Amino acid sequence: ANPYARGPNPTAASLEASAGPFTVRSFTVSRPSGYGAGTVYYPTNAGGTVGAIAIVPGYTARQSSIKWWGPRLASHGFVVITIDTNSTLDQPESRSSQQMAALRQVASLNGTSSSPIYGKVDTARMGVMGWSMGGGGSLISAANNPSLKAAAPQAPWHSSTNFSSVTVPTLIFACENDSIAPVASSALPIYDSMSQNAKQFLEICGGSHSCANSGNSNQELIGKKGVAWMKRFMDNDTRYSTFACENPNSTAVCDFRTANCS
C-alpha cells in the first residue's frame, strides 16, 4: 500500500467542493525566519503525516491574494504556509529564497513541541505554489531544489522563460486575458521550455491576471486541479492520476496542454 495516501477515494464532486474531508485550523507564524510573515493551515485529523506546500504572492501583493489555497489544500491533507515577503517589491529570486525559508520553518515547527503542527509534517515531501513573480519564484525553487515533489504556479512570470532545468512535476495555471504577464510571452513559453518533467498547462477563459486568486469564480475547477496535482505528485497517490492528467470538461478551459503525465 502507498504509505502517503490520505483521505477517502476522490470523486469530481469531492474535489470541486469548497472543502476536503479534513478539519482545518491555522495560526500566524510568531517569528518568521527569512520572510515577512506567514499563516500555517493544517489538518487536525489527517491520520498520518502530510506534505507541506509554501505559497507566495505577486509584486505588491499580500497573503490575501493567495489565502484561499490554504484551507482548500489543507482540507485534503497538506500543511500549507502562505507568506508575505520581506518587501512587497521583492523580485522572483528573492521570492524563491523566501518560499524555501518558509518550507524550512514548517520543518522547524514540525519539531517544535509547542507548535500545532508538531509531528504533523513529512518534511521529505514538499511543494511550491505562487502568483506571478511568486509563480516565477516557485519555478526557480523547483529548478534549484529538484527533491521538491510538485509545483503549481499561477500566472507565472520571470525575467527568463527558460525552465528547461526543471525536473519537478509542474502544473501552470494561466489566465487568458492576462495584461500583466500575457500568456503568449510568459506562461506558455515557460510551459514549452520544460522538457524533462510531468507538466500541464491550464488557461482559464476570460481570466484577468488575478483569475486564480482568492475570490475567483472558478474555485471548483482550479481547486480540483491544484489538489489533484498535489495529491498525485506529493503523495504519489495514483487514485488522482486521471484527475491530474485529464483535459477537464469545463467551459472555463480555453487552453489545455499536458506531457509525461501518469
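Please read every residue number as a count from 1 along the shown chain.
For all residues, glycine too, the Cβ spot is worked out from N, Cα and C.
According to Swiss-Prot, the active site, nucleophile annotation covers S132, on the basis of a curator's inference. Taking the Cβ of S132 (mutagenesis position) as centre and 10 Å as the limit, one finds 30 other Cβ atoms among all the protein chains shown.
DSSP gives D178 (mutagenesis position) a coil state; it is part of no helix or strand. According to Swiss-Prot, the active site, charge relay system annotation covers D178 (among others), on the basis of a curator's inference.
Just so you know, the Cβ of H209 (mutagenesis position) picks up 19 other Cβ atoms within 10 Å once every protein chain is counted. Annotation source Swiss-Prot lists active site, charge relay system at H209 (among others), citing a curator's inference.
According to Swiss-Prot, the poly(ethylene terephthalate) binding site annotation covers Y59, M133, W157. Under a cutoff of 8 A between CB atoms, and with a sequence separation of 6+ in the same chain, the neighbours of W157 (poly(ethylene terephthalate) binding site) are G58, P92, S132, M133, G135, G136, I180, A181, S186.
Residue density at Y59 (mutagenesis position): 18 other Cβ atoms are found within 10 A of its Cβ, drawing on all protein chains shown. One mutagenesis experiment named in Swiss-Prot is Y59 to A (Swiss-Prot position 87), and its note says Displays increased enzymatic activity on PET bottle. Displays decreased enzymatic activity on PET film and on BHET.
Recorded in Swiss-Prot as a mutagenesis result, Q91 to A (Swiss-Prot position 119) carries the remark: Displays decreased enzymatic activity on PET bottle and on BHET. In the structure as shown, the Cβ atom of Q91 (mutagenesis position) sits within 10 Å of 15 other Cβ atoms. Classification of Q91 (mutagenesis position) by DSSP places it in coil, neither helical nor stranded.
Listed in sequence order, the residues of the same chain lying 6 or more apart from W131 (mutagenesis position) and placing their CB within less than 8 Å of its CB are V56, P57, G58, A61, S65, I66, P153, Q154, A155, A212, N213. DSSP gives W131 (mutagenesis position) a strand state. Quoting Swiss-Prot on the mutagenesis of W131 to F (Swiss-Prot position 159): Increases activity towards 1-naphthyl butyrate.
While the structure shown retains the original residue, Swiss-Prot records the mutagenesis experiment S132 to A (Swiss-Prot position 160) with this note: Loss of enzymatic activity on PET bottle and on BHET.
Annotation of the mutagenesis experiment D178 to A (Swiss-Prot position 206) in Swiss-Prot: Loss of enzymatic activity on PET bottle and on BHET. Cβ neighbours within 10 Å of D178 (mutagenesis position), excluding its own Cβ and spanning all shown chains: 23.
For the mutagenesis of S186 to H (Swiss-Prot position 214), Swiss-Prot gives this note: Displays increased enzymatic activity on PET bottle. The structure shown keeps the original residue. DSSP assigns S186 (mutagenesis position) to coil in the three-state reduction, outside any helix or strand.
In the three-state DSSP reading, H209 (mutagenesis position) counts as coil. Among the mutagenesis experiments that Swiss-Prot reports, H209 to A (Swiss-Prot position 237) is described with the note: Loss of enzymatic activity on PET bottle and on BHET.
Swiss-Prot documents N213 to F (Swiss-Prot position 241) as a published mutagenesis change and attaches the note Increases activity towards 1-naphthyl butyrate.
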Neighbouring C-beta atoms (10 Å sphere around the C-beta of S186 (mutagenesis position)): 22
Length of the line joining the Cα atoms of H209 (mutagenesis position) and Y59 (mutagenesis position), in Å: 12
Residue among recorded positions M133, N213 with least C-beta crowding, 10 angstrom cut-off: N213
